[PDB]
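One structure is given here, and the rest of the page talks about it.
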Amino acid sequence: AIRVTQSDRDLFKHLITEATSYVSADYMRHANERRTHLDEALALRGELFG
Amino acid sequence: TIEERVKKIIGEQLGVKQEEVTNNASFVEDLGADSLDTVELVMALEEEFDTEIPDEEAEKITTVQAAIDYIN
Amino acid sequence: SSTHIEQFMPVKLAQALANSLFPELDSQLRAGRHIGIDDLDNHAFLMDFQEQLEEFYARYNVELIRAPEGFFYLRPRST
Amino acid sequence: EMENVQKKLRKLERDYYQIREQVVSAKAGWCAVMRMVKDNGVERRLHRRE
């Protein structure tokens, strides 16, 4: 019983961790570029108005 | 027209359905647009009609009806 | 060197096919029998050489499959 | 001096316009991913703030 369940868990864990590492990284890259350009735009807006 | 160009901007800047965006549909509660989403929505509204809005008068806008009211 | 098992077959696969439990299990598996945890001899044998048996039966265009509940069985392909 | 500074103001204005257009274009594309990730994949697994 152990020899079965141990294997199944190894496979689940490896797939989940690698897939999340692969996807979340680039998702955050995109979010960060958008955040950065928005921040630059807001600073420019405020300075222009003042 | 302006009253449908506003919908064009709102739906494609918040991703919500055209049916959802009625005149009285508020952005935050109905359309779900949060702080940054609403900021981008107001920026897009500015860009569409190539105009500018004051900070306070812009932040006062928090609904489709209010959006058009300031736009028209 | 020549005349050496490795030339034609992996050692572990030959070791499996030479086991005394293989003929019974092969006959039953081709007949469609499912293998659970209770028949220890057969189940342990399947676990020990799983990859060799899967690669072997692949020659017949059939997959030896292991369900998450831990039981093996055969699923034939279209060919 | 105020005239001289207004020329800086106008440079900032042109920069601000460019940044504005770029930000809006980014949001337009990102919307599709948001509608696509409504499967409860975003709340914590994809949006790892760390």
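Using the numbering of Swiss-Prot, the residues shown for chain B are 3-74, in order.
Cβ coordinates are placed from backbone N, Cα and C, and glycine is handled just like the others.
For B:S37 (mutagenesis position), no same-chain residue 6+ apart in sequence has a C-beta under 8 angstroms from its C-beta. According to DSSP, B:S37 (mutagenesis position) sits within a helical segment. As a published mutagenesis entry, B:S37 to A or T appears in Swiss-Prot alongside the note: Loss of phosphopantetheinylation, and inhibition of cell growth.
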